[PDB]
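Read the structure below first, then the notes.
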Amino acid sequence: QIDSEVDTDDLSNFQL
Amino acid sequence: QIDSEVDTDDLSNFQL
Amino acid sequence: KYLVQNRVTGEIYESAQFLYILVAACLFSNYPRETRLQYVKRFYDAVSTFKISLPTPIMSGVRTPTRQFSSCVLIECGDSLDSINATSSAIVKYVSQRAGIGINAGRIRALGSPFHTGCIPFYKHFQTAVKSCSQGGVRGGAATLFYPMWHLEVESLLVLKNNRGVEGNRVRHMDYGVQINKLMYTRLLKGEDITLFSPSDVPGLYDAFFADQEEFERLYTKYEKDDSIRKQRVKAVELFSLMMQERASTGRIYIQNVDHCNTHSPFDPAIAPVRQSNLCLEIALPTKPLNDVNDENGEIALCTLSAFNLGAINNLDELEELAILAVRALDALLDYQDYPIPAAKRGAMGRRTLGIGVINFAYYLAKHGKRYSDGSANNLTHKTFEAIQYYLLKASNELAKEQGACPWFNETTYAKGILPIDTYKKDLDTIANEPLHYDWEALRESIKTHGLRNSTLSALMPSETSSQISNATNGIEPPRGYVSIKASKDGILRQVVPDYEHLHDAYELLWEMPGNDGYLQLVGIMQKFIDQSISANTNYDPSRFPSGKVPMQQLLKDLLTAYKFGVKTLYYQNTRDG
Amino acid sequence: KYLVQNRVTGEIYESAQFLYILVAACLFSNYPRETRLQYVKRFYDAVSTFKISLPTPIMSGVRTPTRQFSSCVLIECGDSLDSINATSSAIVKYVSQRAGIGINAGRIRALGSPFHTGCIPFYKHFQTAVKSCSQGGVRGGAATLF
Amino acid sequence: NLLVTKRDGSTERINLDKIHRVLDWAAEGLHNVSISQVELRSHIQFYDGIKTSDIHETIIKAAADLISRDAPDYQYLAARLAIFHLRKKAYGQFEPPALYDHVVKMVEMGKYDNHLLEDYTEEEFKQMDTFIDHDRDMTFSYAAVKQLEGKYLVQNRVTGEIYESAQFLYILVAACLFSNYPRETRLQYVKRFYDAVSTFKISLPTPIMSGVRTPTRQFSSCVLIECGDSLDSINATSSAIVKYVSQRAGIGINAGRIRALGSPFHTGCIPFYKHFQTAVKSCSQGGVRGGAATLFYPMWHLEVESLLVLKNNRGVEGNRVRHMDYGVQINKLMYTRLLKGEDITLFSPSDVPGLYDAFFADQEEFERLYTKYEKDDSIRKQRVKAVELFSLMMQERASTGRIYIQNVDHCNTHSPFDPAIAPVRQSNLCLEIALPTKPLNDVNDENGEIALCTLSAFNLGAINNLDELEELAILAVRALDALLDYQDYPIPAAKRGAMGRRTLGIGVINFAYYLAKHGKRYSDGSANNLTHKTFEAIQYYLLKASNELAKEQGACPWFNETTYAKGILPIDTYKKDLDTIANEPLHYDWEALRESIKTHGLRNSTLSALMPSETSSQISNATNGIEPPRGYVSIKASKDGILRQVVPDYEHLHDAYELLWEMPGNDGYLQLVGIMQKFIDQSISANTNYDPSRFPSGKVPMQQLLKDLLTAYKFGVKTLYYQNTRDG
């Protein structure tokens, strides 16, 4: 199985 | 699991 | 599978060098006697020494009475019963010839629309079309079906291969490609909402999704504000998580970055947009919906495949001759093979699209002392893939001078003097600094002037069968182990990776990679030059993670990394069991 | 199911004797004026006094803009991919108009034949054709295969 | 190019030279580590625009993922990188601020108690700052740093901010505990205690490490409550549990006085046990995660067969109380019935005058009362085979690992307390604490006694020799004794126990490592004399420190209730059979100590207890408590990755270690426990261990379960905690 925990703040950093 | 077999004669030897 | 034989009686009739000489003789048969036997000899030498690999339908069939060689078809369905029917009919015809199908069904309107009953029952019908010529309606027959992430029914679509659930809500024996663009990803990063729409309710939005990101943004935000439009809001986190959860548990929910497929592309998206892929997620070609199986205004995309064996060349300039040989052999096959559907003949004759890839990439890295996981292969891959594309383009440009550009050459970005080196994702500059070694400016003028025989040349497909013939590592993939194992009626079949003896420590086995980053950077670098796309895998070993669970955070970060380096598609997710 | 109505808003627009007189008026509309209204009256009297019964598509639709009244179709499939496809296409078209289908598929050659893969996967394909316009691919859409 | 998002919003080009230099700094003095490998693994994960703190976490984790027994020093590389990052997070730079400036700031933010600035002058903080060595942060292993950052260091648990570093924690724990000392000695004690903790010689519990220096006064983690046979006492007990579990204390509950089902508590023990459980779980996540208790009852309790099976998975919910552990209380007579193949008679404590009291306090009176009541056919009673009763208990112990044993005669014949006055009738959560208690009538009953104990440990691996314990004992006894006056008491009866008896429980960590470096093992008796010698020194020096503290500050108010007061020492009352398994002589002058205790008393009625450790052991990279390690590399899950910790000095000691499952059996370990218990005031959290694959058909025989139980008893073992069964 996987861990559905998502840190939404960590993601906001990323630059597409 | 465990083996519930108990030799009651072997025990009587012991000295508390 | 290759040698001509009696499948009834067990008799074998030929040997491998007869197959190879006769494949060469057939493909070059129309060449003038001045050059013909020279091409034959040269192509024969290239294949029998494993420098060039061909697909199974060519290897089994070219030399025999058959003309069925198409193994890869892309069909776009329109939002009407007539187009649904034509699509189904074309699938049945092509799966009886054992082709893999890519189906774009994302235009079908959602359940509840003024296709009142929804996408799913039509998807089920596409599945039985795909499985119509399969053993017990399951073994054989394969398709990947494509739809946009913002489709109103998307949450239902995402869970179609999930084991549990009502049979009416499940379509398990096709794979799926979810289509995504920058705006969708931005909503995720910003923790915002994605709005779901039926394609029937949002004028110009479907078209804009593929062709024009600024128009998509304008139409999308507009329609999000218009409360007269039927719509639904979902958390981008929740939607992306659901998709990634289904990708992880099946390995077979795929991704297409449709903006990348169109900003970095052989095709002008205002004219000939790329709106889907094929079974294996490496093919990216234009299509048009059919009204009828025999509609002459439809376009079904086909692609003829081959590969260069990176382990059988001593150097990169050998690709000049191999590219000439491979482009010419496949271009001739386009005129030789049959077309059961008129709209497929139109795509092939109009665009003359080829998809030449590679095998033995892992081995090639190993013998150059590089690895996948650590960035050590970045500049070498840049150099290698430049040479492939340059020489492919050069061969097709020469073929155009000699025989004519493809009828619809004017629809390519190539026609406007645009090259892959002009349109690639800029972030690639941060992870390789290899210079261009070839004269692309001279090539640019020659293409502008004489055009290309073929609208596409390159695509990086998976291999299994052709890799095995050469004892090559498959496609661009690291091997799982040093010894591969296959069951058969004749016993356990073992194959050891090439030059295990001298290279065992130089190889990096799939599960030795600490993560996906290095491999995705190589994919991105390859994609700088590749015309179509690449069957890129992601891989996760649960035992590298706390409590053996792969975190969603890492699933999404890898997805974002892929996007940032301009990766067009993601194929299989492999999860180690162990 | 019979009376003309708004299925969105719940509004009913007609009553039963208007349905009956107008079904009669539509069906006999091309008759010469010498006999026309006599047929209308007589057919109206027959249906509204229950002597003659008509199917639901006629009762719901004749008088309205629709021309979809076929509820019963029989399609014979030949032993070829082209005929299998045409049959499937015709089913889909007719089930979207809510017709019941009789399908003759007995000419399709058996599994193992020099339709190498058999009848069943084609039967499965006829089923999804029949169910193609059904709620969750099950409720509605009906066929008997021979 | 490649860009980095600076700590706020700004952006600069990446500085790869700066990263290399910090890795080079962190790798200094280390062996078999590759900076370039760490660079390769982390740099491939960088992307244009990456946050600065994300670069840091990436390199930390890259080093951490390379920890193994072949390259143990990655433990230290990753740790120092984590330290570096945490300095930047707390201070915006690597160098910590001056101690005064830091404290002033933290008091302003409300993170430190302002009493610190009242009790010490600026000049005194400057002085304390000279004691500090911030480079001792370079001595932590990676798992230590993760424990510090997760539970020790003062931080914002909302926003993720960390506010201090480890040497500030250590200096300020010392400053707070010694704050009332006269200025003539105060800063000397502070410096000395600071040096002892920051060099890992002494270990403290988590509530002290997280809280002493901050505004909280909640430091009690270990409470013992005895319930009387009345609704009022049942209620008071429940109320006291709820109060203490909201402060995250573990509870030992004695409920063995509650009368049996069917008595003229007509409805029985179990529904009251269920009520104690919900009291324990009242402040737990979803009424399960967190909140822990062990409940105690006599083996001869009329309901015992029902009680024994309370954690068994199968059965009716009404007959099950699964989320507490249990301690079955046993004395010589019970064991004698087993050995003789005789019957045990079960009684409700309400029907047998004086028997419950006698069970703990007076074995000859127990025997007299017990045989009497067995013959009186007017008394409600039940007979069971001793074999069947013992077997049932051992079967439940084996399947759950969590039916415990207390030898209540041993707890009272060999004890700091006179059992006619202050008997020991229960233990705590973890079976090492053994203190007197009295039932409450009301949560606020001033005549009740709830026992509390303040804990610490000596790190046997950080001392070069045993005479170092003299100073460590002075420091540890004084620090904890001061904490008794500093901490809060939510229940009056708990304040009474603490102020009356001033009980401490100082144990050890790194015992396995200590044996290994002395070339001894657990399983073969090679460690017997060394353990005798070691534990003599611990107890002697503890007693000496507390005796000196008594001369200086007064004996504890209820000192007269101890066997110590009557000039009785642990060396006078230990189980004699210990003479057969060690012949180490006493090296210290116990006769001189005896007279000094007789005359000046002890500040503390108990000093020693051998508790389990996990968290404090990890901070020191010590083996836990007295336990052999299961393996050379311990593994923990976390949000930050897989956390590995290699046993200390694996490089030179791997063959000298004896891993838990390498022991052929339990005998040698139980002999060491017995030897330790000769000197320990309270008890010891002793485990038993069984590997099924050492036994025919993979089944552990009951015969061996009972023989080990008997061996424990024969060597004077007071309690048995976990039974571990290898799965494998």
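What you see of chain E is 4-267, 274-737, where the numbers are those given in Swiss-Prot.
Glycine is treated like the rest: Cβ placed from N, Cα and C.
Per Swiss-Prot, the features are as follows:
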type     : residues                                                   : note
DOMAIN   : E:5-95                                                     : domain 'ATP-cone'
BINDING  : E:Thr209, E:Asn437, E:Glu441, E:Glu623, E:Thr624, E:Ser625 : GDP binding site
ACT_SITE : E:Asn437                                                   : active site, proton acceptor
MUTAGEN  : E:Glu441 to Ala or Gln                                     : Loss of activity
MUTAGEN  : E:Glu441 to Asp                                            : Decrease in activity
ACT_SITE : E:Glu441                                                   : active site, proton acceptor
MUTAGEN  : E:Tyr730 to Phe                                            : Loss of activity
MUTAGEN  : E:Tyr731 to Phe                                            : Loss of activity
Only counting partners 6 or more residues apart, tell me which same-chain residues put their Cβ under 8 Å from the Cβ of E:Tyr731 (mutagenesis position). E:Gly410, E:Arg411, E:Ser694, E:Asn696, E:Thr697
Considering the binding-site residues E:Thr209, E:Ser625, which residue's Cβ sits among the greatest number of other Cβ atoms within 10 Å? E:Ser625
May I ask which of the binding-site residues E:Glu623, E:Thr624, E:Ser625 is closest to E:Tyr730 (mutagenesis position) if we compare their C-alpha atoms? E:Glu623
Using DSSP and collapsing to three states, where does E:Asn437 (GDP binding site) fall: helix, strand or coil? coil
Check each residue in the chain of E:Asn437 (GDP binding site) that is at least six apart in sequence and keep those whose C-beta is under 8 Å from its C-beta; list them in sequence order. E:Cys225, E:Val226, E:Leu227, E:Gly253, E:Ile254, E:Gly255, E:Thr303, E:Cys462
Let me know the largest Cα to Cα distance in Å among the GDP-binding residues E:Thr209, E:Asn437, E:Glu441, E:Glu623, E:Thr624, E:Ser625, as an integer. 19
E:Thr624 (GDP binding site) sits from E:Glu441 (mutagenesis position) (Cα to Cα, rounded, in Å) at a distance of 17
Quick check on the recorded positions: of E:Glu441, E:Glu623, whose CB has the lowest count of neighbouring CB atoms inside 10 Å? E:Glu623
What number of additional C-beta atoms lies within 10 angstroms of the C-beta atom of E:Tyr730 (mutagenesis position)? 25
Inside 10 Å of the Cβ of E:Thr624 (GDP binding site), count up the other Cβ atoms and send me the figure. 16
DSSP says E:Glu623 (GDP binding site), in three-state terms, is coil
Three-class DSSP secondary structure - E:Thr209 (GDP binding site): helix
Reduced DSSP state (H/G/I helix, E/B strand, rest coil) at E:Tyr731 (mutagenesis position) is coil
Per DSSP, what is the helix/strand/coil residue tally across the domain 'ATP-cone' (E:5-95)? 52 helix, 8 strand, 31 coil
